[PDB]
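Peer 1: Below is one structure. I have some questions about it.
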Amino acid sequence: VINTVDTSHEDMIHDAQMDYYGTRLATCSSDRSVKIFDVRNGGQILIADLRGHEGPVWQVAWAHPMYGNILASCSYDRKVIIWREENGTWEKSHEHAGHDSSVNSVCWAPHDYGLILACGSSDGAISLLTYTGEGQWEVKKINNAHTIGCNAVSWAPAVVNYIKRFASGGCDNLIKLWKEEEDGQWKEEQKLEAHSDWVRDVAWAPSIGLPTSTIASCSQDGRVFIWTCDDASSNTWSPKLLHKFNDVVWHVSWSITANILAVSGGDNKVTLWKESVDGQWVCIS
Amino acid sequence: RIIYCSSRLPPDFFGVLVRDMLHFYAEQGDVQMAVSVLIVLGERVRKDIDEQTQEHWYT
Amino acid sequence: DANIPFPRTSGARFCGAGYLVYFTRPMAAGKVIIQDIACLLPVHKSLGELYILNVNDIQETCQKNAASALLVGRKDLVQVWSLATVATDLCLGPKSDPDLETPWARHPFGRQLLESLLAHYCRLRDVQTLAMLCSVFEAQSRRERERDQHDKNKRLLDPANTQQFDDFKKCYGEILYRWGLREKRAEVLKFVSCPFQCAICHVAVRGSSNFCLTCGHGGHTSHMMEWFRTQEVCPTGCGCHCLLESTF
Amino acid sequence: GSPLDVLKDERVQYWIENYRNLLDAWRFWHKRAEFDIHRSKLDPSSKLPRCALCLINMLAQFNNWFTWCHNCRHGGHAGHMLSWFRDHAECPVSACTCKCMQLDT
Ligand SMILES: [Zn+2]
Ligand SMILES: [Zn+2]
Ligand SMILES: [Zn+2]
Ligand SMILES: [Zn+2]
Ligand SMILES: [Zn+2]
Ligand SMILES: [Zn+2]
């Protein structure tokens, strides 16, 4: 079925992500506002209209319900705002202004890792807002993460204490994979370089228990790659060109089982890709 | 019975497993079970086991 | 503003379990569309509702799972569940002495069957069926070197791959939680190998108990469930509005 | 409304305790509880964990309680635990064999 939602925004939409339970939808636009709808039973209830940003809001990311109703938003105004809902209302809860350029993407860490939000800014700085209770956040900034500027950040699923890894894609035409050391410092470990233009969105594939790590990354030119790592010990990623697009590709999103990829590009077209038995990704839409 | 006398499984999904079961029963001296299965199944597994081994089991 | 990326006007994202949140440039703001894609995924919410996992009885659970799969319309699932019904029979339990008989795991219809089915549904990326099989065939599992090797060889689930099976169960539990079946998620997660006197009845309380944070008087859970459905103060007469001051 | 000296006498406190003890033998626990409410009204003398199902920290308002089990130290929201214990008879936490509802009998 189709549940069409009228955003009622004052400008073009830049992202739209529903909650973990799939009941509440939060959208962001250039109108400096974030609207959280209630799309249960195909409804439209404007639960809140959060306006705390001085610039356009790029990406929103719900948190796991294990930590409560938490929404994160990154905006062009160098400002990261975390909205937590309490007593039936959505209100500003935490404020982050550690970046000197526009924060492009926010992606919450898996709930096993705790309550960690990774932000990527256009200045090449990556900040991880670890949460330690009592309503304070500690920031472990990864300075100079990318030469020109980080565009997207995606976390690696908890795989077996816990080794925390995430993928970053910047404007330096490359993908950087990060892991924290034993002390806590985050050190670059492997560099991925196959895109001929800006890496706009890197998205890890959620793990289902398979011994294979998959990364889908889109680029400014229009190249979408599938970075498979069949052997964890080898830690070698072999890119596979999913498709060559005539325009820019903006966002890539995996399924819950990581078998269907939602490739959305600048041509105002949304394509669903499923891997065939022959190893070639074929469009479904 | 379930495998043979039955958005579905591949048609020849269990052929390798049936051959392995036949060889497992034959290699431990239970040629009776292997021959009985071969006769009951007939052509469903006959084309998968080579003629020489089938003749050896039958004899 | 040279290094900032160009603003996105269209995007697609998988949200929830079987929903796709894609918005497009209008070509006055865009339009956000939520499309149900439960048919695209290899897992079924209805199957998750209908599957049961009773450790005590495995044949009954396999039979009900086959019936539910037929109700949904998965012929392969019906066949696999009937195969599990046959292959998880309690009369096939391995003996402690390796010299008595060949274990059913060494039989090609045992461990080899299970490995083939798991490989096929890993190719299909069916976390549901993978977790279901790895729980059904684990519930049945509930000189010295040879004995240890026989113990390792008498299990239809490979001991050297228990991490993968636990990952299957954890991923399916997360999927069930995403759907909203907390009871089903807790039921599935139980198969993972790696993990005061009542103020009303005045009987010692040792099982489930509710104790108010404000005052500290409580007891058996059912007793407070019955008592607070009508009254509002603490049953010991302390006057604490326990429902208002504890159910935060 | 007896005076403090009269109600503090050992004899009147003995009848009340005997009546309450007698009223427990009839399993009139709810009726006895109202007696203690009445007694405390006039007599001055009187007496963050996560839910195992929904993984949330601390009529139908009773369901927001936390049924802390004294044996396995596990618990959760009363609505979640009661729903889980309605069909099953084991602690929802994995690798726990306690029977939270069947233990008290
Ligand atoms: Zn009690
Ligand atoms: Zn009290
Ligand atoms: Zn109280
Ligand atoms: Zn317990
Ligand atoms: Zn709960
Ligand atoms: Zn207990």
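Residue numbering for chain C follows Swiss-Prot, covering 531-557, 643-757, 837-889, 922-974 in order.
The deposited model was determined using electron microscopy, 3.5 Å.
Each residue, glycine too, has its Cβ placed from N, Cα and C.
Copying in the features that Swiss-Prot gives for the protein in this structure:
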{"type": "MUTAGEN", "residues": "C:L698 to E", "note": "Abolished interaction with WDR24 and assembly of the GATOR2 complex; when associated with 728-E--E-732"}
{"type": "BINDING", "residues": "C:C927, C:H946, C:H949", "note": "Zn(2+) 2 binding site"}
{"type": "BINDING", "residues": "C:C938, C:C966, C:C968", "note": "Zn(2+) 3 binding site"}
{"type": "BINDING", "residues": "C:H943, C:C960, C:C964", "note": "Zn(2+) 4 binding site"}
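Help me picture these features in the structure, burial and contacts included.
Peer 2: There are 21 other Cβ atoms within 10 Å of the Cβ belonging to C:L698 (mutagenesis position).
When secondary structure is read from DSSP and collapsed to three states, C:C927 (Zn(2+) 2 binding site) falls in the coil class. Within the same chain, the residues at least 6 positions away from C:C927 (Zn(2+) 2 binding site) whose Cβ sits under 8 Å from its Cβ are C:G945, C:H946, C:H949, listed in sequence order.
Listed in sequence order, the residues of the same chain lying 6 or more apart from C:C938 (Zn(2+) 3 binding site) and placing their CB within less than 8 Å of its CB are C:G944, C:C960, C:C966, C:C968, C:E971, C:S972.
The Cβ of C:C964 (Zn(2+) 4 binding site) has 19 other Cβ atoms within 10 Å, all protein chains considered.
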Peer 1: Counting other Cβ atoms within 10 Å of each residue's Cβ, which of the binding-site residues C:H943, C:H946 comes out lowest?
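Peer 2: Least crowded of the binding-site residues C:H943, C:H946, by Cβ count within 10 Å, is C:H943.
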Peer 1: Under 8 Å Cβ-Cβ to anything in chain B: which of these recorded positions pass, C:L698, C:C927, C:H946, C:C960, C:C966, C:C968?
Peer 2: C:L698
Peer 1: List which of the binding-site residues C:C927, C:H946, C:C966 have a Cβ under 8 Å from any Cβ of chain D, in sequence order, or say none.
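Peer 2: From C:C927, C:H946, C:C966, flagged as close to D: C:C927, C:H946.
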Peer 1: Counting other CB atoms within 10 A of each CB, which of the binding-site residues C:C960, C:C966, C:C968 comes out lowest?
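Peer 2: Among the binding-site residues C:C960, C:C966, C:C968, the lowest count of other Cβ atoms within 10 Å belongs to C:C966.
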Peer 1: How big is the gap, in Å, between the Cα of C:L698 (mutagenesis position) and that of C:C964 (Zn(2+) 4 binding site), rounded to a whole number?
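Peer 2: With the alpha carbons as reference points, the distance is 61 Å.
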Peer 1: State the three-class DSSP label for C:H946 (Zn(2+) 2 binding site), counting H, G and I as helix, E and B as strand, and everything else as coil.
Peer 2: strand
